[PDB]
Each structure stands twice: as C-alpha cells, then as structure tokens.
Amino acid sequence: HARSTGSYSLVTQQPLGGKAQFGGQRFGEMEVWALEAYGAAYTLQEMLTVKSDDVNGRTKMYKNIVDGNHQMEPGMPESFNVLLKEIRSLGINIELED
Amino acid sequence: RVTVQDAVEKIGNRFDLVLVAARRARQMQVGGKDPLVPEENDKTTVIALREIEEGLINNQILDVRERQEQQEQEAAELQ
Amino acid sequence: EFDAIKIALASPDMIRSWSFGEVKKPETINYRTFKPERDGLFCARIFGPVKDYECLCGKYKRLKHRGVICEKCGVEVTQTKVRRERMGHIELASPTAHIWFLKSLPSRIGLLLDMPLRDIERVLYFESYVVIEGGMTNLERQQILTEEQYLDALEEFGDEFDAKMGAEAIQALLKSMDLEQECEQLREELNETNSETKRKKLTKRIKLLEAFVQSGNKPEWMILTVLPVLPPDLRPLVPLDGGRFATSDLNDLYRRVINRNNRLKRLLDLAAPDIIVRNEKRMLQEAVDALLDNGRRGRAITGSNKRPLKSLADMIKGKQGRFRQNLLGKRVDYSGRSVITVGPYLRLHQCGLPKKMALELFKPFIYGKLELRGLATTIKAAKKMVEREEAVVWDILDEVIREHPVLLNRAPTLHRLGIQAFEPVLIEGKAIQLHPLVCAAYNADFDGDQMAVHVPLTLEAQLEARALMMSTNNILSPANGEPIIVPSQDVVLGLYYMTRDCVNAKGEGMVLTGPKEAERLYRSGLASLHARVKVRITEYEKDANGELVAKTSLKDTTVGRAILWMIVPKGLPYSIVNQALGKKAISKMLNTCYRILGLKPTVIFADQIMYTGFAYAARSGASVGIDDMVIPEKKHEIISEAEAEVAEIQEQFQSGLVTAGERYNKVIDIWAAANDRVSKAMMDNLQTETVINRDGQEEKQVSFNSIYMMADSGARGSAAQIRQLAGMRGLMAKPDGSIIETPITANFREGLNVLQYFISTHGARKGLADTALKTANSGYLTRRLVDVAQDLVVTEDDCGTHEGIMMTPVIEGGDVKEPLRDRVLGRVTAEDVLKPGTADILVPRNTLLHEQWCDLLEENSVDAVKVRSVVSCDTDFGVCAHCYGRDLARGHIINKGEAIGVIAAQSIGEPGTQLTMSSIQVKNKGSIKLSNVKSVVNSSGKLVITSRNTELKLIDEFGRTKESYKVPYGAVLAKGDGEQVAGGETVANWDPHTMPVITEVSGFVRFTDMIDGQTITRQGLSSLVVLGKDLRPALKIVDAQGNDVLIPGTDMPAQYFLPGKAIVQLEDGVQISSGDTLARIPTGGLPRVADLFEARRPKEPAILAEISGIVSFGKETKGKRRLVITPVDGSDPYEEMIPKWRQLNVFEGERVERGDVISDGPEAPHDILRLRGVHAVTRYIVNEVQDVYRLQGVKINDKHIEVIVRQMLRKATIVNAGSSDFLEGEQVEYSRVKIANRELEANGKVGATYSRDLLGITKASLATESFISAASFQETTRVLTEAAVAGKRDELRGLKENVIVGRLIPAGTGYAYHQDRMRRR
DNA sequence: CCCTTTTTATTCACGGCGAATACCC
DNA sequence: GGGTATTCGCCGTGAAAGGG
RNA sequence: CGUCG
RNA sequence: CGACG
Ligand SMILES: [Mg+2]
Ligand SMILES: [Zn+2]
Ligand SMILES: [Zn+2]
C-alpha cells in the first residue's frame, strides 16, 4: 500500500491509516527519537509540519514540487492549534508570547 | 561516488557542509548558476557535493561570491 | 512569530471577551433539515455556517457583499478556517468548584485554606455548613456545624447569622481572605520551628502563598462562573444511516450541562424551597463533574452499552491522548509498506523498490518532470497520461529514482540504525529488497516481516539523508566501537568452507606462481579447493609516510586463501587470511580494514566478501541428514552405570542410611556428571571421526561434518543446541522453581515418549510468556529513559575542570572481566598521571586518548587514571566536547551540536529485551596489602583484626593489582605483610554464625552484675544465656597486681557489655588471651535495572553512620530501640530507631568510623550520596549496571550510563538561604544556583549552601522548568495544575518542546540556526 | 418530551503520597 | 503538655429507562 | 502492524 | 469500542 496524496480527517488535519481507506503510514515516537539521534532538523521539520499539518503550506509545497522548487515553509501545525483550543475550553488560559 | 567520507576530512563538522551544499544546489535550481564541474546525468545535490570536494565551493567562498554579486548589482543600479 | 508560552488562570471577563454570543437552546440537530439551528451547540450566528460565504436564508451569494450582518438571525459570511477558532461561553446561575484544584494531590484549596479535604467535600456536597462573618463570636470561623446545630446557632446569637451553603461560601471565604498579611503572619510564624514536619508544611504554604502573590492571577478564579465551549469543527458529527443516531459523547455531556442549567434557571423563577434547590445545585455539580473530568470519583457515568464516556481531560492524558497520538506521532504522506526480500545482487548503498510503489510515491515529481520537459499540456493531461499506464513516463522514472534516496524503516524501532537511507532501484514485483548486510542492524528476518519506506521532499532532507543517514556512513554501533556489518550465517560458512586445511586432496604438494593460477586451477578442476600449496604473494605495507612499500614472499597456504587474497586489498597483510577465519575473524578483519584504510575501501571490501561468500555457498553444498548427527557408542554404558548408581543410592535411602535432602542433591550431581561425560564423549566423537591416509599409515585431522562446520565457525547455532541435539539435552526444570531429578535420556535423533515432552513444553511456555512480558517491560523502560536526557546538546568544545572520577578496572574477587583498553578508550583525562617507578609526567591535562596512548598506559602498568566524566562537567545547559570524548561512531571527536542523550537512551534500551525477567583464599602468586585495619599480635604468633571495613588486595611483582577480597570482622590471618603467597593456600577463616567479643588485651576475667533470675538463666552444658530491669552487666578484667587496667589514649575503661540472646560458657577467675571467644551469639535482570534507574528504596535498607563517634544505648527494646552516636567535641540532635529485624553489627568496644555497614543487605542510594561523596554513588551504580549487563554478555560504554546519572542528580536543595530569595526548604535546579552564586561570591554579598540529592527517572523528568515535556511523559493534570497555579513561562530550549510547536529541533544545524537567532537577537 | 422505586454485586503488580490512632519524657 | 513510627487507603502507570 | 462492523 | 493473528 502506498499513498502520495489523499483524504484527511475532520477532527484533526492528519492523513488516514490502512489499506481499505486511502491512508499513509504512522510515524511513531520511536522514529522521532531515531531521527533525533541523527541531526535530521529539516527531515523532522518536513515530517510532521508539511506532510500532515499546514493545510495552506502543503499546497504550496505541492505547487513548488510541480513547478520544480525543492523549498518548503515552516508554517504552523494545526494539531497545536487544536490543543490550544482544547485547553482554552477548560478553566486554564494559555497563549503565545512574542 | 557512493559515500560521504572525504567531505568530513575537508570540513570536520558534518553539519555546515550540508547547509552550504543546500545553498549551492538551491541557487543552481531556482536562480540558475553555471556548474563548475561536468555533470553526467546527476541531480543538483550530487553536483553541489562534488563541487564541495574539489574546493571551488566553500562557506566563505560562497559568502564572498554573494558579496561580489551584490556589489555588482549595486554598481549596476548606480549607473 | 512567537518565542515563549505563557500559562495562567482564566478570568471570567477573558472568557466573556473570547466568545461572540450566548447560547440558550440545548437542541443541536432538528433531524429534518441540513442547516444547523440558530442557537445551540451547533450554532450559526456564533461559530458560523458550513458553506463558504452563504447565510442560512440564501440571500448572500456574491463575494462583494462581505462586510455586513444578516437581518434574519445575525449570520455573517465566514470561511472554513475561521470557524475552528470561534468559541462560545455558558453562564452559570449557581457557582461551582473545579476538579483539578480539588484532587490535585495535594489540593490547592486544601493547601490555601486551613481545612482538610473531607470537610471541603462535606461543604461542596451540601453535608455541613460553615459560619461566615462571626466577628465577636466564641465559635471558630472554620468550625463545622451539623444540621441540628444550625437551629440553635441561628436562634442563639444576637447578631445576624448568615451562613452560605455551596460554592458561594467558598467564594466568600476566598474574597474575605487577603494575601499580604496572611503571608506576613506565616513568615512571622517561621521563627518557631517546633517540629520539622510542621516546618516543611509551613514553608510549602509560604511558597504557595508567594506563588499566588507574584503571579497576576487571583484565588477566586477557581470557582467556575463562565464556562467556555469547544468549536463544532473540533467535534465532528457525521450523519450516519441506521436505526440509531451516531453522536459524540462530549456533545451529549454539554447538552446535559445546558439541560441542568436551564432546569436550574426555571427552578429559580418559581421561589423554590431550600432542599429542592440544594438537590438542583448538587445535580449541576455532578453535571460539571461529568463534563470536565469523570472517573476520578467512585461513580463514573456510562453513556451507552456499559462504556465510560471520554471527557475533556481523558482525550489528552494517557496513551491514546492528543500528546502521544497527534503531536509526537503523526501520520505522514509519501509513504509505503511492503514485505522484505533478500535480493543478493544489490550493493550496500542501494535497495530494491517496486515499479508500482515508485510510480505511486513519486506522482508530483513525475508531474513536475512532465511540466518542465514540455510533453504535457497541463497537469490534468499529465494525470491522464499517468493513470492510463502508458510507456512514455517509464524512462522519465529513470531520471528521478537515480540520485534520490528513500528512508527505509522497520515498525519496531530501538535505535538509530532502524531508519537508514538507500538509493532505490526499479525492480519487478510487489516487494522491497532489503540488503543482507544491514539485517544485523535492522534485526529483521525474512519470515514475513514488513518494513516502511518514506520519501523525502525537501532538498535539505535529501542532503541529510545522503550525508548523515546513509548506510555506508553508519557502519559502527552507537553503544560501542564495533562494526555492525558482519556476516551472519551464510557468508561466514562459505568463507569457512573455502579456507580450511586438509591432509590429502587433489593437487597437493605443488608450487604456484600467483593467485590467478590458483583460481584457474580451481575453476578448471585440476586442483582442489582445500589443499596445502605454495604461492608467490606480494603484500603491501604502509610503515613509511607518503608511500607504500612492497615485499615478495612465498608462504605455505591454501588454494581458497589464495583466492580470497584477491578480495583483500593492499592495506592488509597475509596474517589475517591464513587463519581459521571463523565468525569473529571476519569482524576483526573488517575492523582492521576500517582502522587502517578508512570508510571508502571498507564498504567495497564488505560487499566483495559478501559476494564471494554467496558465490561459494552454492559451490559448497552443505546439507544435513541422519548420518551427520552421530551417536556415541559409549553413551549407553554411561547411562547404564548412572542408572545403577541411582538405583544403589535409592536402595541406600530406602534402607535408612542417607536422608532424602542429601540424596536428591547426590542424584542430581551424578546426573550432571553423567551428562557432562556424555557431552564430552559426543564432542570427542564429533571433532575426531575422519581419518585420511597419505603414504602407508593414516592421519587424524579435523572432521568435515556439516553440522560441525556450522557449529565451529559460528554460522548459525551455539554449542548448547548441538549438545541438546546429538547428545542428551540434560535436566528440564519445573517452572515453579524446582528441578526434577531425572533428566531426558533420549536425544532428538531417537524417539521420545510423552514424559520427555511435558516439562520441555512447560519450560517453553514459561520462556514465551517471560519474553512476551519482558519486551513490553523493556519498551516501557526505554520510554521512561528517553525523556530523562532528551535536552542535552553539546554547546561548547573546551571548558576546563579540575575534578574527575578515578577510572580503574573493578575486581569482583576472581579474575578480570574488563581490561584497561576498553574503559578509557576515547576520553579526555583530568590531571597528570603519577608514575610509580620514576614519578614523571606522562600525559597532559587536556588531551585525547587515541589508540596509541592506551599502549603506553598498559605498558607503564598504572593503577588508576583521573579521567574527566560527564557528571564532573561545568558547562551550563549541556556538556562540552572534552567531557564526553569519542562518540563511538567516527575516528575523530564528536562535533558540536549532537544530542547524545537520545543516542545514549537508545543504546541502553536496545539490549534490554535480551535481559531475563566460609574461607578467604587466593588463586595466584604475589604480595598482599592491608588497608584500614590495625594489626594486634596474639600469643600463638598470628594476627587478629579489630576493624570492620578492612579490605585485602593482591599486588603482583610489577606493581599492579589483580585480585581483591572482602573479609568480615573477626577472622584470623595466615599470611603476613610483604610475604609471597602461593596458589591453593587459605588466608582468612571464620564462622558466619558466631560474632566475636574478643578483646586485644589479657588478664583474669571477672563477672560483674550477673544475678540469676533477672538477666541470666542457668540451665549437658555449663553455660548461661544472657537475656532489676534497666541494669546492664559488665565484664571487668583483673591483672596480676589487682588494680584497674586502663587503655592509654581512650577514656573508656576495660569493660564489655554482654549482648542479648548470647551464651557465656567460660566462668570467671581464669587467664584469658586473644583468640578465644567468650560470648557465643547466634532479583537480577530487567527489574534490577528498573530498580537501579528508578532509585527506589530497598525492602530492608542498611543504616549508615552520619558522624563518627562513640555509641550509646538509649533503650533495650521496650517499645522501641534508640541508639546515640555522640562525637567528642560536639553534640547530636539525632536519634534513630531500629525496626527490630536487622542484626546489630556495631559494638561498643570497637573502633568507630563514619561510613560503616551495620546491617546485611542492600544499601540506599540516597545515604551514600549525602555522606560519602558525589563520585562514589556514580561509580557504584555504573559498576552495578555494568555487572547486570555483563551477566548476559552485552557491551555498553560507560558514558551512556553517566549521562543518565548526571541527569538524575540535576535537582538540588538549599540548606542555608542567606541573602538570596530562595527558601531553605525548596527544590530548585543546580544551574540556577550556579549562575546565581557567581555574582554573589565574587561580590561582597553572601551565598547559599546547596546539597545535591538523587532523583529517579520519573521524579526528575516531571520536575523541570518546562510544562510541555512534563505533560506528555506520564501525567497531564498535576503538571497543568502546577503551571496554572505558579504561572510558569516556558522557553523552547530542549528537543521535545520543538516537536510540539513544529519547528527546528536543536540539532547540529539546529544549533547553528539557534546561535544565528541568538546573534540576531 | 417527562418522573420514580426495588434493588446488576462483580475481583492485577508495584510504587508515591496523604491521613486517623498511639507510648514516652 | 506533644510529637513522628506504623499502618491503611487513594491514586499513578503498564442506579436510571418505560409509555402514552 | 493490519481486517471487520 | 471488542475479537483475531
Ligand atoms: Mg520476523
Ligand atoms: Zn441569513
Ligand atoms: Zn566540561
């Protein structure tokens, strides 16, 4: 089973999983630890921000691959925004400082 | 080649050579630069890593080349 | 964008300003229309509609009308992205309390107010009242009154008695209580310090009040007044088709909360009595309990079909939460998964990829190539050309899968070699071809295993996969300096069959001119493969600098070795080829080729070795059969004599001569001896079974059996499996702990019955359950071990330290286990090494120990080298490049910016699955050495000991130490100081049942205060047992003159107190001497690794001496036992107790010393750190972990344990505060104290005294400066409650904090980018 | 879309932390 | 007048559905 | 790691 | 959310 581009979930902006549904493979925490054992800065930056999150960034990355540019953008992960809206639903305030 | 060993002997950090090779291969693809070595059905990463090993492309060499290009751009915009 | 995350409490005005409207209707779905309702959880005027730029009525269809409001209900035009950020709020007519500030363990409200938790539960559940605004009242302000006390409490006091019930009373108690005067009175109460538990509780309350004062939050915000909701896009409700409707549980909980709030609002408008509004407030309290976090109480609600609903906190914590399944681990694109295949025609830097997977995973690259080549009109034409299976885009794939590496990955990942990079080729099939040389690092056999493949997109990701994650660059192990590319079973068998010695073959006794003639004679068939011939070889050496010399010689070798010499390059001599070439010989050859030539000729040499082995494995033709597993003809005789001996000892047991407890040991001993004899006969029959004649008489050589060739070369299978296969397998033990006395007689070649197959299945099921549980235990252990040292990056190159550890090979009592070369390899020493012979300087201070200084270190025969470690560093927030040393992956030093803690945790957690879940004499010759013992001469000419911490060493004739022993107190010595001993001679002899009471002086003994009936009992045997209550006896001695014998130097007289439960055989009035005792008194494995790393307290710990001084008995076990250790010039406010189970080892008339063991058993890891030192607990835990690892046979370097040890003691406490702002009872970081005292000790101010304390892998990971890495490790609610109360400000510094926010981790390029960002800022 | 009454009562290993009774000077 | 050793519980990880 | 509802 | 390898 292989997937380049497919559908995504509605509760979070992540690809699906399995063979009957068009989904990709799961990059677990041990793979993140094995990448952190190497340098893998831009490898980990493109693994969990460009391929899964950044719904406006992955389209720009696809257009850059189509036009012939191997350059990406950091963007903003949508799962962190979901977590920020989830903790704010309780009686705990959390925001980002500049 | 098949391995990256002599680039460690040239630059003994193995982190800045990747960045300067990406900076060399990016300007040869987006902007467009003349390759200093003859290519034989190779991509820009292998061309940049081959230009690293000979010594024509380095960190300070690329910095002074960018500075000379910016000085030529300001001299062209001045006239 | 942002650089810090600030967390605080939620003000109700902030929740009112966050939302845009108020909800009133509880209904969400009307089940008739597709549009949502105008008010509810799925609102349209608050959160927005679903369609982009379209209202509910259908009047706005143009984008130019954006900027107005709707007149029907108030639904403005929105997008699909802005609907996820709009929220709503719910007002509360009745106040309620929070759950995270109620059961935080300890409670925040219970710590802020002077009230236990049960009274707070009684007030919050409407069980009892609290008096508010008493004023001039004899009753206490926090007094609890029952239901019958309210009547006379209202009708007794003359003033107005107003007492609130519920959360309003708690809110009034919070509003009426101030903060500055309360903390002022608490600081005025600090000077009492009556009890130490009240002292630490009071300082904890002062720290909580100060954390409330310095923060910008209020204590009144714990009472919930305005409650925010989640957006409807975060809670998707897909309309299913069936008899029942599918919905989320959180929406049902919110609907129940809105229903209870609307019922309370309808109840307040009818002037209801107190009990019904009390029950309504209780139902609203249960509703807000079920909404926020359910399951913490005794009654967890169940929605449908007996299933507890997931609240807002249940979907965050745990394994299936958002931190572990949506932030650290995400689904990725451009990925595949197939079945692995061998594919022996590939190289090391390449793998095999199918055409369908390469066409699917590279669709946008093919599209971009078709756009740049000018072949397709648009992207849709290229898509139609791709999905129609044309023969036009096939040669375009040869240009994009040429120099583009992919990331191969196995589903279990233990270390960094589980993810490697290969250049994929296009093969035909549906499977991935994984190279056999990397299978030892992947630990993947081809019995249906699956692997994942990833495709990098960024140019920097491709360059990092090529330059760092390549398979040709990672050939060494991360735990030790050994090559991971080794021939496993087939290549080593081919190289063993090709290079072997024979006594007679075809073409023996002929001389050849070169290796090409030998290969031609082997391919032509005129000469055999294994024959002793003579060839002319030219070997190249590199003894000169700049050139390689050559030498021509003729050596007697084999034809197969002459063929293999063409594989061997010029950098290696002929001594590595002419050997037996087993399993370790090829690894030593590859290590020599890597250490002499380098990385470039080694990756071709290993591939050529694998190609030659795979080529000669087909030419060998090794097969197994019945005649290969031979049977010894003398086995049945040994079995017959063994059965006769068991029958004779059974007859002797049944006659009544030998008891069964020794007969069982005799039976199992003679069966083990018979098994060893059968195994020795089988090995002698296997290794010598073929005889080949040369001229006349015959000769005996090593046999050419296939199973013996597979067992001797180390190809596949150890010697124990061959012993269980050919010979008898031995005794099979019971799983409960015992072992059956009868073994398995028949082997696997012969037939078996059902009795010889039951205990083997018992042991196999026990081993299978053991490994199935211990692999999950090891996974949990390495998951705990990664998060301890996940934020240690090398930021400096040289710092300069004067302290260090004393690196020395440890001696357990027998021979050596770890030599000097494998302990100090690649580590910078601390100071100069002192020479015992001439006393000069060998090494400088800051120098690296390469492979040449270790030869001088072992030739000088040094004892201990002061080497800098990871714990004794001084770099702030990380270590330097000199305190670590070699990274065990490259020949040079470690570069700056490498996260070595994750590599250390991965190298520790990887072989954790292999872990299972009377007299002192010498052995060799040499001199002895006594330490910490005073020698007292005896009357017979021997020497007696008096100290308890004595230790004996063995010094050789050169000056080194090769043997050490530990003798307890009360043992005579046989050899003297400076006397050479021999092998097989006893030194110390003692009894482990009787403790000595023998003094060092002589004299006529005399009993004192021994009355029969009160303290002694006389009851053949002429002795009395020692058990007027508080009157202790004494043992005085009389000399020949008649006066008192006083010991010069010590003020204690010559008397001894008799201990309890001890017999005294000798009476008084006789001359005594030294040597006669007067009074005669009678888990390793992975849980051990978890106990050592978790720093848990033992079951029965030992008590260590705090200060040196004489001892004094306070009590004699009436209810307790108290001992006093008083010094000479000081007092002692320390009184310890005895748990009435530990044997008292310390006496009153012996030498005292701080640091002595008084109880047999394991010692606590906290007492050795605070009393002995800081470099003593570290070496002890490193040696214990290394002993547990060497019990199995794995090899892990000492730095990986030392970095975890350094991360363990990172926290510290303050003893004396002084002029600093920190208190004397708080636990802060050591780095903050180190950067705060540097400006205080250099100036005229005073500093604070600190003392390091040891923490486990769980307590030190959860207690840190950040609140994100501590919330995703084990728990979430407690650290979020602490971060909300204290108001911590997080800074993205470590590695785990950048994975959550999604940016660059501090790698080497990450350290470069972080230094550039710090330079720009 | 809303009240009520007769009883659904369902089983780990190991460790950290908080709280009600006590003997002795 | 007053306090910590011992013990015992709670928590951390791997009572509400039926008809009109 | 997958399959099913 | 449960069963199976
Ligand atoms: Mg397998
Ligand atoms: Zn409208
Ligand atoms: Zn240092």
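Following Swiss-Prot, chain C residues are numbered 16-932, 948-1049, 1055-1062, 1071-1125, 1135-1373, in order.
Here the Cβ of each residue, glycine as well, is placed from N, Cα and C on the backbone.
Residues or ranges marked as Zn(2+) 1 binding site by Swiss-Prot on the basis of experimental evidence: C:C70, C:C72, C:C85, C:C88. Feature annotation from Swiss-Prot assigns Mg(2+) binding site to C:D460, C:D462, C:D464; the stated evidence is experimental evidence. One mutagenesis experiment named in Swiss-Prot is C:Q504 to P, and its note says Resistant to antibiotics salinamide A and B. For C:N690 to D, Swiss-Prot lists a mutagenesis experiment annotated as follows: Resistant to antibiotics salinamide A and B. Record note (Swiss-Prot), mutagenesis C:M697 to V: Resistant to antibiotics salinamide A and B. The unchanged residue is displayed. Sequence annotations record features per position, and here Swiss-Prot assigns Zn(2+) 2 binding site to C:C814, C:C888, C:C895, C:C898.
Sequence features, as recorded in Swiss-Prot, placed on the structure.
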residue	record	DSSP class
C:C70	Zn(2+) 1 binding site	coil
C:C85	Zn(2+) 1 binding site	coil
C:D460	Mg(2+) binding site	coil
C:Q504	mutagenesis position	coil
C:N690	mutagenesis position	helix
C:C814	Zn(2+) 2 binding site	coil
C:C888	Zn(2+) 2 binding site	coil
C:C898	Zn(2+) 2 binding site	coil
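When the Cα atoms are compared, C:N690 (mutagenesis position) and C:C895 (Zn(2+) 2 binding site) turn out to be 56 Å apart. The number of other CB atoms found within 10 A of the CB of C:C814 (Zn(2+) 2 binding site), across every protein chain shown, is 16. Ligand 3 lies under 6 Å from the Cβ of C:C895, C:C898, out of the recorded positions C:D462, C:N690, C:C895, C:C898. Taking the C-alpha positions, the distance from C:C888 (Zn(2+) 2 binding site) to C:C88 (Zn(2+) 1 binding site) comes to 68 Å. Put simply, C:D460 is the one of the binding-site residues C:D460, C:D462, C:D464 whose Cα lies nearest to the Cα of C:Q504 (mutagenesis position). Nearest to C:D464 (Mg(2+) binding site) in space, judged by Cα atoms and limited to the recorded positions C:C88, C:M697, C:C814, C:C898, is C:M697. When the mutagenesis positions C:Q504, C:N690 are compared by the number of other CB atoms within 10 angstroms of each CB, C:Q504 has the fewest. Between C:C72 (Zn(2+) 1 binding site) and C:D462 (Mg(2+) binding site), the C-alpha separation comes to 63 Å.
The shortest Cα-Cα distance from C:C895 (Zn(2+) 2 binding site) to any of the binding-site residues (C:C88, C:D460, C:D462) is found for C:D460. Spacing of C:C88 (Zn(2+) 1 binding site) relative to C:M697 (mutagenesis position) is 95 Å (Cα to Cα, whole number). C:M697 (mutagenesis position) is 33 Å away from C:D462 (Mg(2+) binding site) when you measure Cα to Cα. Cβ contacts within 10 Å of C:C85 (Zn(2+) 1 binding site), excluding its own Cβ and spanning all protein chains shown: 16. On the backbone, the CA of C:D460 (Mg(2+) binding site) and the CA of C:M697 (mutagenesis position) stand 32 Å apart. Distance noted between the C-alpha atoms of C:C898 (Zn(2+) 2 binding site) and C:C70 (Zn(2+) 1 binding site) is 67 Å. Around the Cβ of C:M697 (mutagenesis position), a 10 Å sphere holds 23 further Cβ atoms from the protein chains shown. Comparing C:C85 (Zn(2+) 1 binding site) with C:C814 (Zn(2+) 2 binding site), their Cα atoms are 68 Å apart once rounded.
Neighbour density at the Cβ, taken as the number of other Cβ atoms within 10 Å, is lowest among the binding-site residues C:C70, C:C898 for C:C70. Only C:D460, of the recorded positions C:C72, C:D460, C:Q504, place a Cβ under 6 Å from an atom of ligand 1.
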